[PDB]
Amino acid sequence: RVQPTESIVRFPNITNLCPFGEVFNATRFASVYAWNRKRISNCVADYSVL
Amino acid sequence: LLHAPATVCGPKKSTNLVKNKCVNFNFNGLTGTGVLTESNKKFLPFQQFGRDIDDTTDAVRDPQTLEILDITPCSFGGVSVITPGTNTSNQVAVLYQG
Amino acid sequence: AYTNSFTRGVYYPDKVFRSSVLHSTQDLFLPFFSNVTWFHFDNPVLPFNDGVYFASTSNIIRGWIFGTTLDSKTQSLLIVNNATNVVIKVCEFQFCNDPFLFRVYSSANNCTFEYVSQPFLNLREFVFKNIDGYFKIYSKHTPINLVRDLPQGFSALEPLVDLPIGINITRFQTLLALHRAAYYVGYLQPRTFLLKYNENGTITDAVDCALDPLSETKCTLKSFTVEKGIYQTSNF
Ligand SMILES: *[C@@H]1O[C@H](CO)[C@@H](O[C@@H]2O[C@H](CO)[C@@H](O)[C@H](O)[C@H]2NC(C)=O)[C@H](O)[C@H]1NC(C)=O
Ligand SMILES: *[C@@H]1O[C@H](CO)[C@@H](O)[C@H](O)[C@H]1NC(C)=O
Ligand SMILES: *[C@@H]1O[C@H](CO)[C@@H](O)[C@H](O)[C@H]1NC(C)=O
Ligand SMILES: *[C@@H]1O[C@H](CO)[C@@H](O)[C@H](O)[C@H]1NC(C)=O
Ligand SMILES: *[C@@H]1O[C@H](CO)[C@@H](O)[C@H](O)[C@H]1NC(C)=O
């Protein structure tokens, strides 16, 4: 028998960059007594860079 | 987190691609082992995987370059030995199967 | 009119490349030779079920609606061809009795998902399946010459988009518009459809089982041709 040596995994292209810049590069923040809520979906979150 | 289908996921890390060397693989969740090489038959531009009469995986499209690849196992072969009889001499020869 | 289905309603159920072999599957299909209803100007609410056929032949068709209450209470999906694009929105609305073309809905409630397609300025066939929060849409463009209902030509159905909405749908209605009609509906059911794939990968022909004894005979032997002689299909 021949045993395999390497192990490769390929996945589709990554292009769903989540809109997280505007959240942290925001011109204004809402007042604490009336906080603003934002929901996101269908995006890939780069938790690492944050 | 609910029972609805998920929408947000972490960035999956994509590895490299190698051929002509029997190695483990995993494409889009499809796992297995074999030898990777090009083919000639062309899928329709909405299909992945690829089967045979024995309904086992036979081809796959690499989901970054959009090209056809072929698969082949590498675990054949039984070991056999030829002996002229230990009564006379000890030199032997080895025969593999396939 | 209760016209009869003529060898239509077959779609690639899986992402495979089975080549030059026959294959049998267990999935929702349109039973061969079924009485489907002809509709020509007013359209009432039609009861949506698991699986549905649709074909028409103009550009009067604009979209579809789906939901149960249709009164901005439970989430409902809207699909419609924008005058310049295609609108894919998931926002429960207060719908009108006869929406058309902004005489569509009274008000916009909370929203979950939206999608805007690219700007989009004979017989078009549509089949919709909804399973496990996934909406599947199949279309097949076809140049035609007949001026009647479903002709005897045979064609395949290709998948377009999966919708991970995760919602529940029970009813639907067609979306049209008026400037200041011919379409059909078919209902699916679970069956045992044999499928034939050529070398290229196209479904050149298929055979239904449980239709006629000869059909079951073809079903058991996994062949489109049977030699002379007795056989044994099932038990009574
Ligand atoms: C996924 O990203 C890769 C990144 O390299 C794309 O590869 C491109 O391939 C074309 C083919 O000649 C080259 O001209 C480009 O220079 C490559 N890079 C880029 C960034 O385009 C690949 O095309 C992408 N996948 C798809 C489906 O487009
Ligand atoms: C083979 O076995 C026989 C058994 O007696 C023995 O006499 C003979 O010597 C053996 N062969 C050799 C080459 O020694
Ligand atoms: C239709 O398209 C126009 C221009 O592309 C856009 O402004 C409008 O919002 C679209 N309709 C809907 C309901 O989104
Ligand atoms: C649905 O919309 C109404 C608008 O009055 C809102 O009060 C409610 O919170 C929304 N539901 C969800 C689940 O967001
Ligand atoms: C089969 O594929 C070949 C190669 O692409 C093509 O030339 C031929 O027209 C195809 N035939 C059918 C029936 O699809």
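Here chain B follows Swiss-Prot, giving residues 517-614 in order.
For this deposited structure, the header notes the method as electron microscopy, 3.9 Å.
Using N, Cα and C of the backbone, Cβ positions are placed for all residues, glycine too.
Here's what Swiss-Prot has on this protein:
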MUTAGEN   B:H519 to P  Increased resistance to human covalescent sera neutralization
VARIANT   B:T547 to K  In strain: Omicron/BA.1
VARIANT   B:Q613 to H  In strain: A23.1
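Counting every protein chain shown, the Cβ of B:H519 (mutagenesis position) has 7 other Cβ atoms within 10 Å. Counting only same-chain residues six or more apart in sequence, the Cβ atoms lying under 8 angstroms from the Cβ of B:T547 (variant position) belong to B:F541. Annotation for B:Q613 (variant position): spatial neighbours B:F592, B:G593, B:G594, B:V595, B:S596, criterion Cβ-Cβ under 8 Å with sequence separation of six or more. The subset of recorded positions B:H519, B:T547, B:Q613 lying near chain C, with Cβ atoms under 8 Å apart, consists of B:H519. In the three-state DSSP scheme, B:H519 (mutagenesis position) is classed as coil.
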